[PDB]
Amino acid sequence: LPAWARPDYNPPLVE
Amino acid sequence: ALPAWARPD
Amino acid sequence: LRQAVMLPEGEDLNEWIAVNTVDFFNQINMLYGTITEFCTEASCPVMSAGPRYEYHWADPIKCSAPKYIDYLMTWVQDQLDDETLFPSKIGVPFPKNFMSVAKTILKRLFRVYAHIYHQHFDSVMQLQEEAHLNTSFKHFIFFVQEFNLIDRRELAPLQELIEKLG
Ligand SMILES: [Zn+2]
């Protein structure tokens, strides 16, 4: 399964 | 018509 | 984003939804464009969003993701260019079925995000488009949630992601 599926996944956003 | 998603077989 | 997506003071709801819908179409059009090289007839013989969700052409009749997404995106662009649906001239009101058409457009754009996240996240990361993808999707989702523009069933494929972003 994809990385974003992990419960520890912290969605990286544009800065 | 692009119907709603369905569970695959 | 919770504030940015809110209807500006005195602003017309339809116009607000219209302007933002165009922006969302452009963002997903751009994001999908970056991975078209990796979304082929061979890689994606059927339009899906992971092992639990699939999108039929008609229902069942199935079709590839590239064909499905191209048709869906072409249809959306045509709606955006329909003066009767998305009036650009002053004084011309939005049609009575505008909200319904806008919701259908947004429900469909969602499926493109779903497909990219489930079937091409590896390409997204490789192209270093992960932050971009998340940012546009977050804006998209926050906007739809603010006006409840997409039914719960449709959102199922990225529900886990939706919660994390919230
Ligand atoms: Zn694909």
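Swiss-Prot numbering applies to chain A: residues 2285-2299, in that order.
Cβ coordinates come from backbone N, Cα and C, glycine included.
Summarising the environment of A:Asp2292 (mutagenesis position), the number of other Cβ atoms within 10 Å of its Cβ, over all protein chains shown, is 6. Where Swiss-Prot documents A:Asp2292 to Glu as a mutagenesis experiment, the accompanying text is: No loss of its RNA-binding ability or interaction with human PPIA/CYPA but loss of PPIA/CYPA-mediated stimulation of its RNA-binding ability; alone or when associated with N-2293.
Where Swiss-Prot documents A:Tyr2293 to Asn as a mutagenesis experiment, the accompanying text is: No loss of its RNA-binding ability or interaction with human PPIA/CYPA but loss of PPIA/CYPA-mediated stimulation of its RNA-binding ability; when associated with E-2292. Taken residue by residue with DSSP, A:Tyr2293 (mutagenesis position) is part of neither helix nor strand, so it is coil. With a 10 A radius on its CB, A:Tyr2293 (mutagenesis position) counts 13 other CB atoms from all the protein chains.
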